[PDB]
Amino acid sequence: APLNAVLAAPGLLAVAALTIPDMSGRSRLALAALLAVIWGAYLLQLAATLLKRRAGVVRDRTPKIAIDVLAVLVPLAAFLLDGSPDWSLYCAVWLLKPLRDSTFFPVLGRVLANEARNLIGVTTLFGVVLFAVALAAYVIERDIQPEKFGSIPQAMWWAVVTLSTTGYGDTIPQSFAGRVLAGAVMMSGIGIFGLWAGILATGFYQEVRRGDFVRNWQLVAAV
Amino acid sequence: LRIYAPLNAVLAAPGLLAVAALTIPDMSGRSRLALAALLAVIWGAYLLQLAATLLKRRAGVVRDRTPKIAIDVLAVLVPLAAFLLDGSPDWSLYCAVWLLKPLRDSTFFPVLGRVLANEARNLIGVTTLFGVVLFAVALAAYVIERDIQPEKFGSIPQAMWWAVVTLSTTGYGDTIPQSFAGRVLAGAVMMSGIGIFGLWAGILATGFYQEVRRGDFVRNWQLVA
Amino acid sequence: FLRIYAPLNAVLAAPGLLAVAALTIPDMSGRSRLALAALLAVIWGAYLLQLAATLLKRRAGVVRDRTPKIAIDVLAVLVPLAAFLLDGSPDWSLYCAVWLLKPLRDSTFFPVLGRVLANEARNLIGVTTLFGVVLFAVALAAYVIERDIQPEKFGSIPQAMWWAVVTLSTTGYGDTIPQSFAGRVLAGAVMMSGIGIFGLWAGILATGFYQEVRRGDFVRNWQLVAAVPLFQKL
Amino acid sequence: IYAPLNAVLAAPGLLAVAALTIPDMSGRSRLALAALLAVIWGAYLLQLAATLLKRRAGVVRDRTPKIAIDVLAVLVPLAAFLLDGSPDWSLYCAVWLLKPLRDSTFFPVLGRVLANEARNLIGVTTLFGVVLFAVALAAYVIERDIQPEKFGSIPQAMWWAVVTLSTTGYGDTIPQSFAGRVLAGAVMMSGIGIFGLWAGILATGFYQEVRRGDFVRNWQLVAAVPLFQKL
Ligand SMILES: [K+]
Ligand SMILES: [K+]
Ligand SMILES: [K+]
Ligand SMILES: [K+]
Ligand SMILES: [K+]
């Protein structure tokens, strides 16, 4: 079923493989050629999408066209303009190709729209708490660790890395007061970590029960 | 899309970043002034916003907005207090009273308040559930490796650190069990980390489901009678 | 909110547990250390007073069910006393930790949670066994790949199972890290299936707490809205 | 409950596979674990007979994989005991990982969840695959010059991309530059959303199964009429 998506797979990997140092000159050329063949295939797929007028009935596909155009113009612009061996990174527009044919995204679009209001209200909440924490983390250990928690942005780095529970461990609080704070930061992380899921889940629900207005109320109680 | 809708919150964005930029060591005195100026311009802008809210007492018949005003009031009194009373280069930190500014004009926290009140009983119980599991794990973490790592697991509050770290799955990697039985425990602790991440998610999912259930008195009881 | 108006017996537990922590700190002054030991005995006295409070008045009405409540109150005085007598080393106060069950008493969360971890238990213990399988199955591949590269981090299944939990749970300490190419590719798949297994737990519980308030409509608009005539007479 | 008798046996069986691979082990106790493996292997051989032999439940019932698991539990371990000559044969007995899967009454229901929502799930995989590569691209661009060995290639940047976006956060490949660390800030945030995406999708996955089993206690038992429904 997915014709466009399969072609991107070795294409994206070809962009990766071209960036590796100490690669042989003969094999490096082959990876460049594999980029070209797929480009032509995407050029051909542009022609099938563009040249199908006076033969196509009413079908909404405004974003579908955009992907097919970008997939051929960008890798062409770098093909002509960028003379440095760092031209292949432009081919990373083919990431839009697996986003074309999957019924996942037009549904996702109605989730991030019905619950859009609530979602951005969490992001700014994430920022506020992150900042509020990065502030106190600075006041507590600006003296003891002078190059780690030196500035608010140097504490913000830790505020991100603790609230997100990524947890690198390049900037850890040393003071008692600074550690017990980190505790609360590590906890308030979990709280919003699931709050995403909570909101995101309820969005999907109503779309499943919107089609239940014509499958349980007018397809078993009207016929 | 949202350039003239969150008018009050746009101003806070450069403001908070200015507070941040001011504390950076090795900053030139000329640029350090510019940032100090930028704070004041925004402070005056909120003073202008305070007047537009306070002097205009036009409501109509019935209108309640006491929490809305309380934010604007704090956004001018506190920075001014730091401008006068505090005499160290560490006065700018007080401007972070504008963290309350984005919380004003957004229809989400009156909704969140009703989620956090109708499932309060359940939420509160997860936190004391967390604290118990944390303390019990640290207790066990102590007894095992107090005699192997005396400066990492030497006390309960030294293990409580590893508990918070491991349970939340933040996992810093400064305190790590070395002995067999210590690590086996770490496993159950890390796994029990996943448990709590679920209950936090599941309950909030149940609370937000209860918000869609408010429309069963105007769409399934008055339109299906 | 049941925090500053309702749970009286759980408030007492707060300083109690912290005193257990405080008493274990090395380099502590024997003057303040005695004061901490003193605080425990005030609380243990308050719990002993609470024991009689729920043992004097044994009934209020006709028949009331409170078997688990007393089981907590009893353990709250017997175990701490057992350590105060039988154990005569500096390591005794640890037994005061049996006050961790005291917040689990005066809460409405746990009888709710109970019916959730029973109506869906079948699926929940199915996730743990899915975790076990994926944890070991991956750990097996880890040892095979990097036993000839880092023979002290990936030289035994137990060393690999360590990396298995550490990664799959998205803890990720950072002392065991795959060095080879092949290991890092799989390592990613561990972090990815780590997203599933971290969300599958969220899945069951989004159904559990849901399937509880949806049991008030089983006799309000289902078994009492549509019925046949002459159903209950004799 | 003493009902999963087939799974209890698996527990020490698999642990023995582990214990065998530990270096600095005495030959006396190394033989002892190899012995324990045989004991359980024979128990599954007895169980294999108890599956293929006795028959008394149904007309012609479908349980092909339930037998197939017991098939692999005895053909594979015996192949290692014979065909493999190195002390590294026990690794094959790991096939007993399939044993706790036989009758767990969680995996037949999970299959339908990963079918009625599979369309969506395989959507998030290539969504992850996109952002992962999208981020790695930028990481390389931002710090290929500064850290030429941690971010000296797209593969090396991809290593950070999984590590950050899965919130794992090892702490080996870390962006040092301002921009990369600002990016890392988002790469940590958008990972949390993905940690909700699956968690939200599977929150619907288990939903539209518990309300389909109550299509026989609220749709086919509440709305009942004799001689009024046929096809
Ligand atoms: K970590
Ligand atoms: K780390
Ligand atoms: K995590
Ligand atoms: K982590
Ligand atoms: K580290």
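Note that chain B is numbered according to Swiss-Prot, with residues 7-231 shown in order.
Here the Cβ of each residue, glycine as well, is placed from N, Cα and C on the backbone.
According to DSSP, B:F203 (mutagenesis position) is assigned to a helical segment. Taking Cβ-Cβ distances under 8 Å and a sequence separation of 6 or more, the neighbours of B:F203 (mutagenesis position) in its chain are B:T175. For the mutagenesis of B:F203 to A, Swiss-Prot gives this note: Increased channel conductance. The structure shown keeps the original residue.
Secondary structure at B:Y215 (mutagenesis position), taken from DSSP and collapsed to helix, strand or coil, is helix. One mutagenesis experiment named in Swiss-Prot is B:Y215 to A, and its note says Increased channel conductance.
Less than 8 angstroms from the CB of B:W227 (mutagenesis position) sits no same-chain residue that is six or more residues away. What Swiss-Prot says about the mutagenesis result for B:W227 to A is this: Loss of channel activity.
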Other CB atoms, at most 10 A from the CB of B:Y215 (mutagenesis position): 22
For B:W227 (mutagenesis position): DSSP state (helix, strand, coil): coil
Listed mutagenesis positions (B:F203, B:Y215, B:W227) that sit near chain A [CB under 8 A]: B:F203, B:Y215
Interface-adjacent mutagenesis positions, chosen from B:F203, B:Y215, B:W227 when a CB lies under 8 A of chain C: B:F203, B:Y215
